[PDB]
Amino acid sequence: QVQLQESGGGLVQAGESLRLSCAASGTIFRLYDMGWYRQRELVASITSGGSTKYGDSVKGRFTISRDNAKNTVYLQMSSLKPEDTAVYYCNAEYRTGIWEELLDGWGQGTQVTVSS
Amino acid sequence: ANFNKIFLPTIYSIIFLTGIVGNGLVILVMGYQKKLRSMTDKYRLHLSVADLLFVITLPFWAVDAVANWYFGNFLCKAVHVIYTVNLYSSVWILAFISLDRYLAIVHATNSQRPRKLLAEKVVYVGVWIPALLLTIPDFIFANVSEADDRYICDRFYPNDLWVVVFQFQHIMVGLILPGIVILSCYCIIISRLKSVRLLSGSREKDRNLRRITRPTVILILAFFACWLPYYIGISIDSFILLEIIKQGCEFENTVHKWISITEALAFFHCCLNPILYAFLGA
Ligand SMILES: CC(C)CCC[C@@H](C)[C@H]1CC[C@H]2[C@@H]3CC=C4C[C@@H](O)CC[C@]4(C)[C@H]3CC[C@]12C
Ligand SMILES: CC(C)CCC[C@@H](C)[C@H]1CC[C@H]2[C@@H]3CC=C4C[C@@H](O)CC[C@]4(C)[C@H]3CC[C@]12C
Ligand SMILES: NCCCCN(Cc1nc2ccccc2[nH]1)[C@H]1CCCc2cccnc21
């Protein structure tokens, strides 16, 4: 099994910058896709090769990152809008072994509050 | 010596019993019962048929090791021919399984017709016909001698040069060429398995491919692990004959017993398929 933990949420002043984190630990052989979800529309998603696929209402304002050696996905938040205050769920696709199937995992849940 | 005289028949009888039971059970399950018959199942049915055909001839060798050979020239030639046919067909069926897996994984959507043709028509021409045509030296040279106090059933050549030549050709055709094919196919397969997020386009196809590929990997590794020390022993023996390795007579005796015990133990490859089916099929 694997363990995904989320951090970076809380109450912050409007117009500031945050950086969510999501580190996965456990029996990990390879990780394929990561993304933050909020049907749960993929507001952001970066593949193993960096082929990011942003949302229509989040493009040009948010930047995603991934360090495979550090096993993390970082989402940078800029140019806050009233609709951006919601709960962020970290998603990741992992495989526990060569002969195993494509396993899917989910995060704990991060609460980000911005004044509207 | 007496140690070998007691050791060899016991192992031969154990292998004969286990091989007869397992191969007969596999053939009965996959024949008239008409259970699952994917390409790997067809190849393993061919392999079980060959293994049973060879295992049928073990009591004669046990009796030859214990007391004598009262069977005759025809039976000597028959058992040698069956041994050669099994020995080539088994490893080349493994190579065909490896090639089939490579085709199914790397080219997952356009390989149906090549896989069907390879498993239907090309399999006979690539496995059985060369194996049968390689048995001509068995038909010529296998004979029954009249040594002191007993008969001996072994291939008799004009000199040891033929022994070295046939040992080298056995090593090649049974370890290197199928080994090279399996190595290439499985290197490509493993490179594809650990890098592709999803084989074909759906998760079920990916998991099916993994679940059918893994037992073949285990079977091939077990086969080569069983056969390798015998190949090392015969290579050392050949180099002894080729005057490369020069030592005393005790050295030659030691490598002789090593080869005998090692071939007795490496005859266990006949039981790999039923045991694998048993502890991977429940
Ligand atoms: C004698 C030579 C020429 C060929 C025989 C060796 C071949 C058939 C055997 C022996 C070593 C084996 C490999 C050993 C280790 C691995 C890594 C594992 O994660 C997948 C299987 C794989 C890749 C095996 C596949 C089969 C293999 C390649
Ligand atoms: C019969 C005598 C001469 C030798 C026996 C060798 C065979 C039976 C043994 C030797 C080492 C064994 C392998 C060692 C490692 C593994 C990995 C494990 O996760 C599954 C079994 C597997 C794949 C074994 C299969 C059987 C094996 C190849
Ligand atoms: N009586 C002697 C007949 C030869 C027996 N072996 C061939 C053989 N073994 C050896 C052991 C040590 C050194 C040289 C050896 N050369 C093979 C022949 C084919 C089939 C078979 C079956 C069972 C056991 N051995 C064999």
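All positions are counted from 1 along the displayed chain.
Cβ atoms are placed via backbone N, Cα and C, with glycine included.
According to DSSP, B:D64 (mutagenesis position) is assigned to a helical segment. Of all Cβ atoms in the protein chains displayed, 22 besides its own lie within 10 Å of the Cβ of B:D64 (mutagenesis position). Looking at Swiss-Prot, the entry for mutagenesis of B:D64 to N (Swiss-Prot position 97) says: Reduced CXCL12 binding. Abolishes signaling. Markedly reduced coreceptor activity for HIV-1 isolate LAI.
Under its mutagenesis entries, Swiss-Prot includes B:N86 to S (Swiss-Prot position 119) with the note: Constitutive G-protein activation, with further activation induced by agonist. Long-range Cβ contacts of B:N86 (mutagenesis position) within its own chain (separation 6+, distance under 8 Å): B:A50, B:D51, B:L53, B:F54, B:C270. Reduced to three states, the DSSP call for B:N86 (mutagenesis position) is helix.
According to Swiss-Prot, the mutagenesis experiment B:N86 to K (Swiss-Prot position 119) carries this note: Loss of agonist-induced G-protein activation.
In Swiss-Prot, the entry for mutagenesis B:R101 to A (Swiss-Prot position 134) states: Loss of agonist-induced G-protein activation. The structure shown retains the original residue. Taking Cβ-Cβ distances under 8 Å and a sequence gap of 6 or more within the same chain, the neighbours of B:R101 (mutagenesis position) are B:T40, B:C185, B:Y186, B:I189, B:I212, B:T213, B:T216.
The secondary structure of B:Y102 (mutagenesis position), as reduced to three states from DSSP, is helical. Quoted from Swiss-Prot, the note on the mutagenesis of B:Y102 to A (Swiss-Prot position 135) is: No reduction of agonist-induced G-protein activation.
In this view, B:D154 (mutagenesis position) is surrounded by 14 other Cβ atoms within 10 Å of its Cβ, with every protein chain counted. Experimental mutagenesis at this site is recorded by Swiss-Prot as B:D154 to A (Swiss-Prot position 187), annotated: Reduced CXCL12 binding. Abolishes signaling.
Experimental mutagenesis at this site is recorded by Swiss-Prot as B:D160 to A, S or N (Swiss-Prot position 193), annotated: Greatly reduced coreceptor activity for HIV-1 isolate NDK. Reduced coreceptor activity for several other HIV-1 isolates. Neighbour list (B:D160 (mutagenesis position), Cβ cut-off 8 Å, at least 6 residues apart, same chain): B:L241.
Among the mutagenesis experiments that Swiss-Prot reports, B:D160 to R (Swiss-Prot position 193) is described with the note: Abolishes coreceptor activity for HIV-1 isolate NDK. Reduced coreceptor activity for several other HIV-1 isolates. In the three-state DSSP classification, B:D160 (mutagenesis position) falls within a helix.
While the structure shown retains the original residue, Swiss-Prot records the mutagenesis experiment B:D237 to A (Swiss-Prot position 262) with this note: Markedly reduced coreceptor activity for HIV-1 isolate LAI. With a cut-off of 8 Å between CB atoms and residues at least 6 apart in sequence, the same chain places B:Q167, B:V255, B:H256, B:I259 near B:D237 (mutagenesis position), listed in sequence order. The secondary structure of B:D237 (mutagenesis position), as reduced to three states from DSSP, is helical.
In sequence order, no residues are near B:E243 (mutagenesis position), counting only same-chain partners six or more apart with C-beta under 8 A. Looking at Swiss-Prot, the entry for mutagenesis of B:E243 to A (Swiss-Prot position 268) says: Markedly reduced coreceptor activity for HIV-1 isolate NDK. Less effect for HIV-1 isolate LAI.
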Cβ atoms near B:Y102 (mutagenesis position) (within 10 Å, other residues, all chains): 21
Sequence-ordered mutagenesis positions from B:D64, B:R101, B:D154, B:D160, B:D237, B:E243 with Cβ under 6 Å of an atom of ligand 3: B:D64, B:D154
Alpha-carbon distance [B:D154 (mutagenesis position); B:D64 (mutagenesis position)] in Å: 11
